[PDB]
Each structure stands twice: as structure tokens, then as C-alpha cells.
Amino acid sequence: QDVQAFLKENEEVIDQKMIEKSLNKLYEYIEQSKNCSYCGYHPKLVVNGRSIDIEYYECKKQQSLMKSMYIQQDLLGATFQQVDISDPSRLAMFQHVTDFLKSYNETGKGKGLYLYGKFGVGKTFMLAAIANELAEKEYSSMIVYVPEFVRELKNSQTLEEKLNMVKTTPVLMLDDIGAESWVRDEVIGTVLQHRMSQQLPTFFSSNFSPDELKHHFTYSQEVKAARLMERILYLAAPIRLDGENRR
Amino acid sequence: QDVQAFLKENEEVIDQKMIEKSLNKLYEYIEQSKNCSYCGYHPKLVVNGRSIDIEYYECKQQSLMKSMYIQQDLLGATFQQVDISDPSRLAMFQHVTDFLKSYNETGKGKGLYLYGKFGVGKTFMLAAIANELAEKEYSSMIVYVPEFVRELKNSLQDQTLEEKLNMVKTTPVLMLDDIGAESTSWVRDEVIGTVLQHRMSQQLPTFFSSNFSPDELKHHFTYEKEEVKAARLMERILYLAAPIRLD
């Protein structure tokens, strides 16, 4: 059953033979089992090339499908109600969460979201609006601070067991990207290339308008400079967030 | 000169070791002003346990201003009280006005670095940003650094001062003090690791001014797998402040 869902998701990529090749994976995927326990990840299918693989994504009863490390969870006061349909921001921000809340779990083809604009508006009050009421639709989601992970993999013995769980689970919400030769392309720039044959969404939040984010990764003299920013313009839907000073 | 006399007087009892250990102190002692321009204090040597220290012997905003771990007799300096024939005091003049401007609620900008000798007064210069961010309804707090280790190791019976720093971390223009030969090593991955995250969980500007330099403040706290733990949490101090140059 899981295979069916994933297939429709990646049916453009997967072939009949791919199904029979990744049979073991898709069959192991099903088995009903909703997940693990504790005492931390869940298996998801992710087609690599011509083969379908199985990657693990990391796992008063709502915020439990909504855990977080490196940031906080007191901030999770950022929900659907008091935050109103206000600007080109929220004239289209809750919709591209709720039109999607009717097509949740892994079946049909998919995207994420992107968050930008200018000062005072929001990038951390709208990634907490595709979250807690998603602890109502059998599939959990994520809230993690991307920039809070960019100061410990320079200074960090098995660290090749950590990055195969925080990228191939049902949801990705890669936070703020726009400040300060970049490992960003191994740390944050290779959080996309398995979300192709495994079909996995990429929501983002940021600092610059849709003609500006392809120029924050290294300077010299490009043929290679915007690899990610094409893959970070497809698996999502970006909108104009600009309202009152709610920061 | 008195020290010389006493040293040789009791050199059979004192020895040399302690002398070589406290070399830095005794050398700094003789190198500085033995007198004072009030003739307000003078330096004198004191034996504290196994180490010899240097003690000094004497020769719109007031109910708004309530700075913790420090007095109100310390916050009473402006910038029009500050002289410019030295090559240090004007740097501050040019610095903060450009930061009266790039921040219109949420800015995530730069900082300032007053580090080196002992005479300038790096809390009277800071008791000026603290001085006139209070004509407004806001702030620029001043709290000492060793006091986060003076009343914060006896009382770890849960909470106590894990819950009075909770609101001293919701003021924007918060300034950090004497990190270096003033603060032992339990604190950095429980306080000054968790000091610069929750403000940067939405991104802001923070400050650091003590006495021990940048390419040295990363090293004064391994009291390698010790220098590197002094190269992650501090990769948010040199990542969030720009140096001032005591020429």
C-alpha cells in the first residue's frame, strides 16, 4: 500500500520494472506498521537512479508529531486562527497548506513551500502553520532551524548515521537561508537529491525576493553557482510575505 | 620597590614557584601605574590561596533602568562626556549611530570589540549605549559575566537561575562582559551555549566586550577535544561582533 502511494508520487520517475526491482522495499514499506516506538526514524521509499531505496526520516497530543531540536517550541504559538488573511502574504499562505491538507500522506505527486519578503513579517510563524494541525492527518511534519546546524559540523565517532534521517521522512521544512567554498552544499545543498526518486517535499524560509536567492553561495568569477536554487524553486510554492511588525 | 624588599626578606619562605606562576600578575603590577591621577585607587598585591592577585585600595531613565548583577552607580556616562585624543574612544562615536539606523525592529547585524589593557573602563563606555536606549521605552542592559558563575554553581537544585535569565534573554541590545580570566568550565554548554541560540532562533544583534582578545577568547576556556568545544558555541560570538582596535 505504501508503494502505491509513493509510486503515484514518483510515477513520473518510476517504471513498472523499477517497481519489481524495488519490490522488497515497497513490500517492507507496507506491512501496515504505522511506525516505530521510542525507545526514532521511519522508512520511506526513495528511488535512486534506476533503483528504489529505503531511507529513514526522523519521527496535548499534537505537538508530539511536531518535535524540534536546536530551536524552541514555546514559539509554536503561531497557528491558523489569530494570524489572519492579511497581505499578499496570507492572502496565500494558509491555503497552500490546506489545499494540501486534503492531499496528505505519500501518494500523488508533490511540492513544498518557500517563504520570503521583507522586515517584520514572517518565516517562523508560517512554518508553524503547516505543523500542529498536521498532527491531525496521520502524517507528522517538521520544525528545525537550518542556521542553528551551521556551527557544529565544522567542529564535530560515527557522524555518517545522522544525515540519513533528517532528510527522507514525510516532510522537510528547511528554515531561513540568507546571511553571512561552502559545505552548505553537503549540509543543506544535498538535502534535495534523494527527494527525487523517493519523492520528498522541500519547504523553505528565507531573506530575499524570487530574483535574489541564487547569489549568496561563494564569490570568485557561473556554470555551477545555482545548482541548488533550481532544485530550491521546484519542490515548493513561494509567496509574497509582507505585513505588520509581528517580529 | 617595597615588593622587592619583602620578596628578598622572606624569599626563603616564599620561594620562586608561586612567583613564576603569578609572573603575569607581578609583571602587570609593575608595568601599570603605581600611583593615580587623583593624587582614585592604587594597585596592591594580595595573596589569595595559592595565587597572588591585584586589588585596588582607595588613594527619564532611573526606574526604567534596573540592571542586574551590576549597580546603578555604574550607568551614568554618555558620549559627550568621552574624550578624543586617544585612538580608542572615537571608534565608539562612529559605531553606534550607524546602528541607530540599520535596525528598524529586527536586524541581525554586527557588534563591537573593546579588548586589551586595564584602564579604559569598558563598562563606562558601555554604560552609554545603556544610557540612551532608555529615553525610549526599550533598553541596552548591562549585567556582569563572572556573576553568572558567582551565584550559579551552588544553586543547581533545578531552576533558580535557569529561570531569571529567561527574561534577560528577551531584551534586544543586551551586552556581554568579562569573558576571560574572570569566568570554571561547566557553564559553556548549558548557559553561554544556550545564550546565543534563542535570540538567534529569530536572529538579532548581540554584544561582547571584555578584556581578552578574539584570537585568544576561543582559548582562555579549556580549564584536541577541548579547544574545539571552545570553537562551536563561540562560533556565534566571533560570528556576531566586529573588533575595535586599541592603537
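The residues of chain B that appear here are 32-70, 82-101, 112-235, 237-276, 281-304 by Swiss-Prot count, in order.
According to its header, the structure was obtained by X-ray crystallography, 6.1 Å.
Cβ atoms are placed via backbone N, Cα and C, with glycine included.
Among the features that Swiss-Prot reports, Zn(2+) binding site is placed at B:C67, B:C70, B:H84, B:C101, with the record citing experimental evidence. For B:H84 (mutagenesis position), the same-chain residues that are 6 or more apart in sequence and have a Cβ closer than 8 Å to its Cβ are B:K65, B:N66, B:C67, B:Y98, B:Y99, B:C101.
Positions annotated as ATP binding site by Swiss-Prot: B:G168, B:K169, B:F170, B:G171, B:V172, B:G173, B:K174, B:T175. Within 10 Å of the C-beta of B:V172 (ATP binding site) we count 15 further C-beta atoms, all protein chains included.
In the three-state DSSP reading, B:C67 (mutagenesis position) counts as coil. While the structure shown retains the original residue, Swiss-Prot records the mutagenesis experiment B:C67 to A with this note: Loss of Zn(2+) binding, no longer interacts with helicase.
Just so you know, the Cβ of B:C70 (mutagenesis position) picks up 7 other Cβ atoms within 10 Å once every protein chain is counted. Swiss-Prot lists B:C70 to A among its mutagenesis entries, and the accompanying note reads: Loss of Zn(2+) binding, very weakly interacts with helicase.
Listed in Swiss-Prot is the mutagenesis experiment B:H84 to A, annotated as follows: Loss of Zn(2+) binding, no longer interacts with helicase. According to DSSP, B:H84 (mutagenesis position) sits within a strand segment.
For the recorded site, B:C101 (mutagenesis position), the DSSP three-state label reads coil. What Swiss-Prot notes for the published mutagenesis of B:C101 to A is this: Partial loss of Zn(2+) binding, still interacts with helicase.
In the three-state DSSP reading, B:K174 (mutagenesis position) counts as coil. Under its mutagenesis entries, Swiss-Prot includes B:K174 to A with the note: Reduced ATPase activity.
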I'd like to know which of the recorded positions B:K169, B:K174 has the most other Cβ atoms within 10 Å of its Cβ. B:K174
Within the chain of B:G168 (ATP binding site), which residues six or more apart in sequence place their C-beta under 8 angstroms from its C-beta? B:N264, B:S266, B:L303
Within 8 Å of the Cβ centroid of the ATP site residues B:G168, B:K169, B:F170, B:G171, B:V172, B:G173, B:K174, B:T175, which other residues of the same chain have their Cβ? B:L166, B:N264
Where B:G168 (ATP binding site) falls in three-state DSSP terms: coil
Non-site residues, in chain order, whose CB comes within 8 A of the mean position of the CB atoms of B:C67, B:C70, B:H84, B:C101 at Zn(2+): B:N66, B:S68, B:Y69, B:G82, B:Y83, B:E100
